[PDB]
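Engineer: Supplied in structure tokens, the structure appears directly below.
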Amino acid sequence: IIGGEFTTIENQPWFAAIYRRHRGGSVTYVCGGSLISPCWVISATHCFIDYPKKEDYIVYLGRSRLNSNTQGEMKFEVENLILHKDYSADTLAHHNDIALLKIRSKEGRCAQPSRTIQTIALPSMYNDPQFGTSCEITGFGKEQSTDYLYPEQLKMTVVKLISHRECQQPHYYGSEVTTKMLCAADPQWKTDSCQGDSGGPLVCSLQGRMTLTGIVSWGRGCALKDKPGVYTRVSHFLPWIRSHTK
Ligand SMILES: N=C(N)c1ccc2cc(/C=C/c3cccc(CCO)c3)ccc2c1
């Protein structure tokens, strides 16, 4: 996250921290995720497509820091890694950028909801917020595009939804951004999601209800003028999520 503020897991309790174990035993951060039900984390397929072995991943819930065992955190393995069959990547645009991770503690249990571990409600069909709506993003992603290290402390920011017609402008993304994708950005281009924020939540308060409107997917650079962050429109994937979590 470029700009924004530092935060803690208590303010983002649906936030999942996903890491990968490498041969030799080193563990690195991969992407963010969202708890949608106690056994299920939703994220982006692009985060896992090149390393699709479920055994390699570690999921934390209730974790506030990249390298701290936050009090109340829960560690999980991936019981089932579900990648979208129609996932694809163009030069910029990522299509069907959605993944489901069935989580399991070493005792075979799913998440235990607490003050720091909570689910985030899914959107309803054909009911996404209107353009100009403020939404929040959370992640351990880059603070600057020039950084190679991720922040130690979890960050969040607030961005505004951009209409499809504005996002299809030639100086924006033209026809590369589709109706299955949501653009969101800072009108001043100072805050945005960035590399390492992928898979993470775009949470919108809609009709008084805190909703998982999007999933951090793609963008041209980070906090670049006329280059919004592009998010998977979760409302389009309700049949896919339902069928794959049953
Ligand atoms: N402008 C944005 N909001 C935005 C959103 C998502 C982004 C996602 C990336 C992803 C980078 C990436 C993906 C897969 C592998 C790798 C190399 C391993 O570090 C890098 C980069 C910039 C981004 C910028």
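Since chain A takes its numbers from Swiss-Prot, the residues it shows come out as 179-424.
If you check the header, you will see the structure was determined by X-ray crystallography, 2.0 Å.
For all residues, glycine too, the Cβ spot is worked out from N, Cα and C.
These came from Swiss-Prot, pasted as-is:
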type	residues	note
ACT_SITE	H224	active site, charge relay system
ACT_SITE	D275	active site, charge relay system
ACT_SITE	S376	active site, charge relay system
MUTAGEN	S323 to E	Abolishes phosphorylation, proadhesive function and ability to induce chemotactic response; when associated with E-158
Engineer: Can you tell me how far the Cα of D275 (active site, charge relay system) sits from the Cα of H224 (active site, charge relay system), in Å?
Structural biologist: 6
Engineer: Could you tell me which three-state DSSP class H224 (active site, charge relay system) falls into?
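Structural biologist: DSSP call for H224 (active site, charge relay system): helix.
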Engineer: Just checking: which of the recorded positions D275, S323, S376 have a C-beta under 6 Å from ligand 1?
Structural biologist: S376
Engineer: Would you mind ranking the recorded positions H224, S323 by how many other Cβ atoms sit within 10 Å of each Cβ and giving me the lowest?
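Structural biologist: Among the recorded positions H224, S323, the sparsest Cβ neighbourhood within 10 Å belongs to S323.
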Engineer: In whole Å, note down how far the CA of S376 (active site, charge relay system) lies from the CA of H224 (active site, charge relay system).
Structural biologist: 8
Engineer: In Å, rounded, how far does the Cα of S323 (mutagenesis position) sit from the Cα of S376 (active site, charge relay system)?
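Structural biologist: Cα-Cα, rounded: 14 Å.
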Engineer: With H, G and I counted as helix, E and B as strand and the rest as coil, say where DSSP puts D275 (active site, charge relay system).
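Structural biologist: SS state of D275 (active site, charge relay system) = coil.
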